Structure formats: C-alpha cells, structure tokens
Amino acid sequence: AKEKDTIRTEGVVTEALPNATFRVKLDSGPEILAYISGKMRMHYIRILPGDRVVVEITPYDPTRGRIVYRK
Amino acid sequence: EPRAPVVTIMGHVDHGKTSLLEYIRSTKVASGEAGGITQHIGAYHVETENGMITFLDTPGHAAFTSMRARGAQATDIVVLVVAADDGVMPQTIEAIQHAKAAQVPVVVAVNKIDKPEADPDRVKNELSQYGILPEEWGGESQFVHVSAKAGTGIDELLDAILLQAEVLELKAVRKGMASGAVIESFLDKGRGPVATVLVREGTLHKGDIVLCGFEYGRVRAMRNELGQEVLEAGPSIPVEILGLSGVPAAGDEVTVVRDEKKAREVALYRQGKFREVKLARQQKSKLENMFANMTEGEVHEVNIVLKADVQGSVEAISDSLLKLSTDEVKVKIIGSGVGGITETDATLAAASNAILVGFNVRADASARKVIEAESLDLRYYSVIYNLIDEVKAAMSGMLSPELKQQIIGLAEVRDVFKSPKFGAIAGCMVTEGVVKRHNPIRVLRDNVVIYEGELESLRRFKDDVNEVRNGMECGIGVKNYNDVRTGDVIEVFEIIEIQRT
RNA sequence: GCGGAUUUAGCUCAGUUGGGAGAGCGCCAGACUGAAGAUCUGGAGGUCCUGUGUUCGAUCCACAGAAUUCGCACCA
C-alpha cells in the first residue's frame, strides 16, 4: 500500500564510512546514517566525501536515511 | 429492612481523613460503647434502627468521584473534614461542588482543635467552639470542631449525622442494575479464577449476567449456578472457607465465580468496557505526529505506577490522576524482584522511568535486596517528579566542563638542546601562554615572520595532551625543516583579525 | 659563501671534425581492421638557458650572468 510520510530533504556528505554508507549532514539540521540506494548502486555512481545529495528519510527511524539523487 | 446511610470522608490532604476513622475504629475495638462487629473491606454499619454508621474508607488518593452511582452519588450523608488553622482550601471547595451537585446533605468536621495555641484538651468529651462561621447555616451545613487524635467533638459529630440520616432511602431503592467495580483477579484454592467486588449501588442477583472488561474487549459472563457464585466472608463461626448468599446490597464486598475471567483487567467497571487496544492506539497516534517532524530531536515524557487493595480505589485514583494530567505506566497485579530490574534497565537512557512506584502491595524479600541500590527510589503512597530532575542533572553535568580548547591566542615555545629532526619530534619548553595542537608555528621577529610549521601531537611523559602551558616540558611533534634550530624562540601566528580580540 | 654537475622539441635525453638541429614517447593523420588495439608509415612540433665575445662560420669555444641539483660552510 506504501505510506506517503516520506520526506525528500537535501544534504551535504561528510565522512566516508565502509560498505557504501555515509554520514551526510542535512541542510535542515543534524546528520543521519544514510546508505546509497539500490537504484544508484546498480548505476554505480561514486560519491565523494563532500557532495550535495537528496535524502529519502523514513519517519519510523530518524538516524537512518537513503541517498536518492546523484549530485 | 433498614440499610446503611452511606457516608464518605471528603476534604483536602492531611486534614484528618484517615485519623478520624482510626478513632471510630478504636472505640469499635473497645467494649461498652460497641463490641463484636462484622469486618468489611472499607465499611461499617447503620442508625438507631440497627448497627452504627457506615464510613467508606475513601479511595486511596482522595478520589471521592468514584463513590458515584446511577444518577448521583453512592453516598446518602457526607462528612467534610476541614482544618481549624487553615480554613477553606481549593480541594475543600471542590468537595462542596460535588456535594451540591449530587444533592447529598453535608456535615462539616473542623479537625485539629488540639493544634491552636494555649488550648486545654479534655480527652473524649463534648466540645463547644466556633471558627469558620461565614460558610454555615441550616440551608448550608452544621459545623463541629473535632480532633481526630484526641477524640473531642466526636459525640456531637455522630449526633449531627444522625439528625441528618433519618430518611426513606434505606429501604425502597436498590432496584436498578448493579453499578460498581471489581477488587482483584486472583485464583482460589477450592475454585479456579475468582473475582472479589465492591458495589456502589444496586443489587446483583444469583443468576445475573454482568458485562466485564478484558485486555481485548467486551465479553459477558453468567454468574455460576453450579457451585457458589455469590461468596461472602463466612460469619464468626468455623465451617467452610466462604459462604453462599443470594442477593448482595448497596455497599457490600463479595467474591464472584464466573467462567472465562482469566485476562480480566485491573480498574474495570461492574458494567464493563476496557481495552489496552485503545490506550495503545491513542498513544501511538500522538507519537506518530511527534515522530514525522522528529527526524531530528529529543526532550520527552512521564511515568507513575498504581496498584491497590480495591479496584473501586484503582479506578478512582486513575480518574483522579488523569484530572491532574499525570499519565500512567502500569496498573497490573504483582510485587517485585522482576520489576526492580526492568526499572534499572530504563534508568540508563532517561532516568524518567527510574522508579518502582508501589501502593497497597507487599514488597518481597528477594526484592528488598535489589532495592538496596540508591539509583532507584521506592514509594508506598505513590507519585513522580524526582525523575525528570535526575536526567536533567545528567546531561547538564557533562556539557559545562568540556570547554577548554581552540582560539589562536598568544603563546611562545623554546626548543631544548639535543632533540631529533625528520618529522620533528623535539623536546620543547613553553615560555608563556597555552600552546595547543593545530596552532601555526613561525620564525623570530628579528628575521622575517616565515611559516616554519604546525604542531602535530604533544606528549607529556606518557599522556597525549592537547594543551601545554607554563613550562611543562613535553615531546612536541611538528612539521619542520632546517628553518628550525635548537635553542630557538618560536612564537605562534596570530592571524590579523584574531589578533584584535 | 665555496666547489662540482646540469641547462637541446611537451616529456625523457643524444648530439666534439666549429659547418645537418635530432631520437623515443606523445599528438595528428594515413594504412589496416568491421572497427577498435597493437604494429608499420608519414607530418607538425626549437630563442639548443641568456648576453657578449672569438671565427669565415658557433648547440659545440671564451667570458659574464641565471636556473637546477649535490657536497660543504652558517644558524640564540
């Protein structure tokens, strides 16, 4: 059915953590654990520790996010 | 035929509600004025036409609104306990509001007449004193100056309730369907799941069908014809454990036997509607709105745990604490041991759940050993507060002492004799100021102020330090070249903007 | 500071009969292959560090200067 309480807010990349995970500083406030999407991992796209990215955050868990757009 | 003039002890806290009742109980135990009377779980008897006078030992945290009925109050006459030195307080006017709305004829007991200065106390006599006069009349109420501990003024109080209790409401009624609440959902020795009840008004019959409140919802159960449904405490003669009765009246305590009553809750009505399903959805619906915007922050909530000897008391205090807007966590039945550890598990995060707040329940011997630690408080009357004050002192005690580093201020350092070079791990003595890490290093003012390097890591003996002051003499690691020498005076670069502080 | 070495094509370097300015790589094109790659072939691509002097003539020699690098010397 899928819930529509998902936000598409922007953010800047900070630290380069292992296994395709980043620290991503939001332009709104603090930082989330944000992993790369399954759509972006298949289209490869190498994200550097300082790019502007859009995060797909779920309301159930604030610390977890998801990188949608490339640069 | 004549029943009991139901009376309740209303008023402000610590005004003498419990102590007035302890003296009417002390003269009950004593021979002459009374004698061998029947024991009820919170009630006494009737007028000159039968026993004594029924004082309802008020719901655990001064609730009074539970002692309601079908239409009005379950009480016929009422006795208001006010203090002589305090006068009329905010809970005393709330007591007059519930007294005029239910149309119940009230008597005022002005307690603590032994407390005012230079007053001679004659024990167990009749009194003649005045005080709070602007709130009395024949259309209003009759005031009597009593002392709960000494016993003076009690002779005219029990007489003032008698001149008010001569009514017809002790015979006719009771006709309507039983409205009350249960007491406990326990297991008996001769039967399976049994349920003791407190009935405010109305009559329960031997074949009465009562709707009860479970954990899931509304399920009804017929009162067992096979076996003994209505089980009262057998009169002062030794036979079987309990005894069969037919129809219990208004103000009776009786142990009920029905079918499936296993998951039947604490604080339910004897007409029923309870769920943990709504309270979980009402809490989740307001937490779903608070977590849709909260993809960012923190702060947060409450606690409190209620447990009582009677459910007519649990339901009462729950409704009274929801009036004060203080939310509840647990209203279940058991002691501790396994409850004292779940309390210590939730103290690590937010100390707002640090207390096992008990009431009318007995603390176990195995529990007393886990309460030995101070981190958790134990209450046997019940409240909160001290909780949100413990977590407040936890995060505020670690943010203030963590300030010491940064800001490019003045500092001079001198390199000692015979100390190595490559990535310049040289021994250096501080002259003036505080030499920190990441601070820029320069050459003398005698020559040109050229960039010599920057401090990597400082080491005093064994410890890796961030700030070196006075003349500590440490092992300074710095990115240098031939521009540095041994015995040279180095000054830290104040960037022209940070120079003018 | 002194002393030595080095300074030629974009890079990396050869080049003392004082008289030709050159090689590899690269770059572009061709050939070829389906084509791309490699390979082969062809072309463009120079204040020969700079100035002055010597000579008929100077990358080549002399003198002066600059730059690189190395050793040494100096250092609150």
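Here chain B follows Swiss-Prot for its numbers: 388-888, in order, are the residues you see.
Using N, Cα and C of the backbone, Cβ positions are placed for all residues, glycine too.
Straight from Swiss-Prot, the features:
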type	residues	note
BINDING	B:398-405, B:444-448, B:498-501	GTP binding site
VARIANT	B:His432 to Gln	In strain: ECOAU9326
VARIANT	B:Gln490 to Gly	In strain: ECOAU9302, ECOAU9306, ECOAU9307 and ECOAU9309
VARIANT	B:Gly684 to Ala	In strain: ECOAU9306
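Feature map: Swiss-Prot annotations on the structure.
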residue  : record           : Cβ contacts under 8 Å, 6 or more apart
B:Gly398 : GTP binding site : B:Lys404, B:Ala449, B:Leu467, B:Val468, B:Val469, B:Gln478, B:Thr479, B:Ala482
B:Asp401 : GTP binding site : none
B:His432 : variant position : B:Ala391, B:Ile424, B:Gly438, B:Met439, B:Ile440, B:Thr441
B:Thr445 : GTP binding site : B:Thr395, B:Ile396, B:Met397, B:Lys404, B:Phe451, B:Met454
B:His448 : GTP binding site : B:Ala703, B:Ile704, B:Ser707, B:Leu708, B:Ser769
B:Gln490 : variant position : B:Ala459
B:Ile500 : GTP binding site : B:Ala471, B:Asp506, B:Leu514, B:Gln516, B:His532, B:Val533, B:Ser534, B:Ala537, B:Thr539, B:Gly540
B:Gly684 : variant position : none
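Of all Cβ atoms in the protein chains displayed, 21 besides its own lie within 10 Å of the Cβ of B:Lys404 (GTP binding site).
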